[PDB]
Every structure is written in C-alpha cells, then in structure tokens.
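Below is one structure, written out as structure tokens; comments come after it.
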Amino acid sequence: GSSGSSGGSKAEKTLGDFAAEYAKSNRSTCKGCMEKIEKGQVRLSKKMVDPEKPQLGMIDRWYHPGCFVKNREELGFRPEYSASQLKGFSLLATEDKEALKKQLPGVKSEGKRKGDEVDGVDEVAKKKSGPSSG
Ligand SMILES: [Zn+2]
C-alpha cells in the first residue's frame with residue numbers, strides 16, 4: 001500500500017516523459033552513479049521501460065541534474081527538448097532554473113576535443129631505486 005500518482009496534470013506545451021522537481025524524499029537512487037538522492041536536491045525523471053525488468057513495463061526512473069546532462073544522449077534526450085520544457089521547471093525557483101539552463105543549453109553542436117601528452121623525453125642516468133627478485 002503506497003500512495004499512487006494522481007491522474008490529473010495541467011500541461012499544453014510541456015514534456016511529460018521528462019519531469020524535474022525537488023527530491024521530496026531521499027528514497028529513490030540514481031542509476032547513472034548508483035548514489036542515493038539527497039532530499040531537496042533537484043532531480044529529474046524519464047519515462048522508459050527497464051531492460052532488466054520488462055515485467056514492470058512503463059516505469060519512471062530518477063537521475064541527478066548532473067547525471068541527466070552527461071547521460072543526455074544515452075538516455076535518449078534530443079536537442080529539440082530544453083530544460084524549460086521539463087515538467088516543473090517553471091514551478092522551480094529562478095535560481096535553480098538558471099542552474100539547469102546553464103547545463104542544458106538545448107540545441108548546440110558540441111564535439112569532442114583532444115589535448116596533448118608526454119611521449120618520453122628520457123634523460124641520462126639519474127638517481128633512482130630498483131625492485132627486488134625472489
Ligand atoms: Zn546520479
């Protein structure tokens with residue numbers, strides 16, 4: 001016996017599958033990092049079916065705002081959808097809102113980048129130690 005979700009939402013231009021709101025309780029746990037979700041800390045959910053538990057079917061998971069971004073592609077979040085389109089965002093506080101906008105700029109062509117690394121640059125003999133045998 002657990003209080004179920006009331007069937008009666010008011011939205012016209014909002015995405016259902018995607019919803020964001022304050023973590024009412026610290027019961028749920030993220031799967032991207034496998035870490036409990038501290039109460040109060042903003043959180044989001046995505047309507048999808050668990051591959052490990054097909055019996056349940058259409059379920060609702062939860063992932064920290066930071067995980068939602070990193071796994072924005074893996075989860076299946078297209079650029080056509082922004083943070084302002086997250087059920088609840090509008091309700092959230094401006095301060096928090098911007099926090100999500102700065103993370104999910106919506107449409108943007110972001111590409112991977114590479115830097116540099118050491119090749120060797122070995123020098124003449126120097127003072128060092130050595131392993132031991134048996
Ligand atoms: Zn997480």
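Residue numbering: from 1, along the chain as shown.
This deposition comes from solution NMR.
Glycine is treated like the rest: Cβ placed from N, Cα and C.
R27 (mutagenesis position) falls within neither a helix nor a strand when secondary structure is assigned with DSSP, and so counts as coil. Cβ neighbours of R27 (mutagenesis position) (same chain, under 8 Å, six or more residues apart in sequence): none. Swiss-Prot lists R27 to A (Swiss-Prot position 122) among its mutagenesis entries, and the accompanying note reads: Strongly decreased DNA-binding.
Its Cβ placed at the centre, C33 (Zn(2+) 2 binding site) has 14 other Cβ atoms within 10 Å. Mapped onto three states, the DSSP output places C33 (Zn(2+) 2 binding site) in coil. Annotated Zn(2+) 2 binding site per Swiss-Prot: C30, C33, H64, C67, in sequence order.
If you draw a 10 Å sphere around the CB of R43 (mutagenesis position), it holds 23 other CB atoms from the protein chains shown. A mutagenesis experiment is reported in Swiss-Prot for this position, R43 to E (Swiss-Prot position 138), and the note states: Abolished binding to DNA strand breaks.
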Restricting the recorded positions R27, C33, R43 to those with Cβ under 6 angstroms from ligand 1 leaves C33
Around the Zn(2+) 2 site recorded as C30, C33, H64, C67, what other same-chain residues have a C-beta within 8 angstroms of the site's C-beta center? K31, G32, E35, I37, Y63, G66, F68
Using DSSP and collapsing to three states, where does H64 (Zn(2+) 2 binding site) fall: helix, strand or coil? coil
Please report the number of other Cβ atoms within 10 Å of the Cβ of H64 (Zn(2+) 2 binding site). 19
State the Cα to Cα distance, in Å, between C67 (Zn(2+) 2 binding site) and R43 (mutagenesis position), rounded to an integer. 10
